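Shown next, in structure tokens, is the structure this report addresses.
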Amino acid sequence: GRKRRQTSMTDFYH
């Protein structure tokens, strides 16, 4: 990935 930044859990299945 080239835009991995602040990966919040906006889905509790990923």
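Heads up, chain A uses Swiss-Prot numbers, so what you see runs 139-152.
So this one's solution NMR, going by the header.
Every residue, even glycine, has its Cβ placed from backbone N, Cα and C.
Swiss-Prot lists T145 to D among its mutagenesis entries, and the accompanying note reads: No interaction with PCNA; 59% inhibition of CDK2 binding; modest inhibition of CDK4 binding; no change in subcellular location. Taking the Cβ of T145 (mutagenesis position) as reference, no residue of its chain lies under 8 Å away while being at least six apart in sequence.
One entry in Swiss-Prot concerns the mutagenesis experiment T145 to A. Its note says: Reduces phosphorylation by Akt; no change in interaction with PCNA, CDK2 or CDK4; no change in subcellular location.
Here the residue is the original one, while Swiss-Prot reports the published mutagenesis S146 to D with the comment Reduces interaction with PCNA. Cβ neighbours within 10 Å of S146 (mutagenesis position), excluding its own Cβ and spanning all shown chains: 5. Under the DSSP three-state reduction, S146 (mutagenesis position) is assigned to coil, being neither helix nor strand.
Here the residue is the original one, but Swiss-Prot notes a mutagenesis experiment at this spot, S146 to A: No change in interaction with PCNA. Abolishes UV radiation-induced phosphorylation and subsequent degradation.
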